[PDB]
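Worksheet: one structure, shown below.
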Amino acid sequence: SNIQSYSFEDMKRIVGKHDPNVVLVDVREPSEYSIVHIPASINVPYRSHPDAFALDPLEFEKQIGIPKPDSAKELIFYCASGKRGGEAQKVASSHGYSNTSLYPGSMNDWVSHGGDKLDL
Ligand SMILES: [Cl-]
């Protein structure tokens, strides 16, 4: 099946559901993440940690500083304009994550549509 992809409106719905089995994987650099991010997302920088989603759990936490996401969850990948999100999705899907998705529009899309002004 085609990788599941989400529009802004789809993402707004997903954020508002607070689904415990969904992980929002923002692969921008930490400096980009600090400017603005979706609440409750995680930051797993692609540029500085391109192999992150290939690491075992112990090494993931040493390198990234947060726990390795549970592979049973749906991981939704994005960056700023989408390229890095797409690359990171490929790493994860090739390393044991069977439920992965894209937010192609990424944080540029989120901010363009005013997502940063939501409180969902
Ligand atoms: Cl998790």
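Chain A is numbered as in Swiss-Prot; shown residues: 20-139, in order.
Header lists the method as X-ray crystallography, 1.0 Å.
Backbone N, Cα and C define each Cβ position, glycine as well.
According to Swiss-Prot, the features are:
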ACT_SITE  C98  active site, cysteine persulfide intermediate
DOMAIN    37-138  domain 'Rhodanese'
MUTAGEN   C98 to A or S  Leads to the loss of catalytic activity
DSSP-derived helix, strand and coil totals, residue by residue, for the domain 'Rhodanese' (37-138): 39 helix, 15 strand, 48 coil
Around the Cβ of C98 (mutagenesis position), the count of other Cβ atoms that are within 10 Å: 24
